[PDB]
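The structure appears right after this line, and notes come after that.
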Amino acid sequence: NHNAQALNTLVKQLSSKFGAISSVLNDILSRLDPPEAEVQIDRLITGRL
Amino acid sequence: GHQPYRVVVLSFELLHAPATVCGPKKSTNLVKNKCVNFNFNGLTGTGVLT
Amino acid sequence: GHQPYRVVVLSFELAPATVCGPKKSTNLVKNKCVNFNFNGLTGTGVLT
Amino acid sequence: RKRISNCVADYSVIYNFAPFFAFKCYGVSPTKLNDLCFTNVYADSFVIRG
Amino acid sequence: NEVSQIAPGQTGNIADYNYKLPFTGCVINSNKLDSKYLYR
């Protein structure tokens, strides 16, 4: 039960924006230029880490 | 200063029954059971279709 | 917005240096806990 | 409050009108609008102050 | 009007078939003396 709960919680974490416009790496690279997408991507990277 | 300015605002939304106002692009065919890229109406990804 | 405009751009390559700004040159100091600014390398330490 | 639908959405026709000093966006970066199949567009125009 | 042409990124014709900004340099006026030039 504990292992299943931990894995499910880890999997479900890939749905929070953490302060970004979107939680998907697609549909944010297309909607933003290279010198702006880095700021949004960094927050997702830090949260997932 | 204190001189008329013309201002035009455009308002949109991304995911609300997408069937209208689209940019200029062509279309390709469909493939099955093959590792392919996607440009499905805006959404981008990779994988196979069933 | 329609009037043309001339622009002048610049760049750097921050690696030997050749376009160093106007600074002064001093004398080398032997082993002692001293500061150093070696062609932009700023720090403190003992040199031997 | 004009409603826009079923467009080519070629944003290259614009930028040739009267010279503009503000072209600022929120949530979408310019030079990308040729992509991004949208749903509908609302356009408004007015004169506010100098 | 700079925007597209200056700074990395952007594709504004003058930023699509001309000088591309890769960048760490400092960017610094023909309003006069040019009141009356290829475009690529």
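By Swiss-Prot numbering, chain C shows 504-517, 520-553, in order.
Including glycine, each Cβ sits where the backbone N, Cα and C put it.
What Swiss-Prot notes for the natural variant C:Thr547 to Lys is this: In strain: Omicron/BA.1. When secondary structure is read from DSSP and collapsed to three states, C:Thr547 (variant position) falls in the strand class.
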Problem - Chain-internal residues near C:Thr547 (variant position), provided their CB is under 8 angstroms and they sit 6+ positions away - result: C:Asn540, C:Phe541
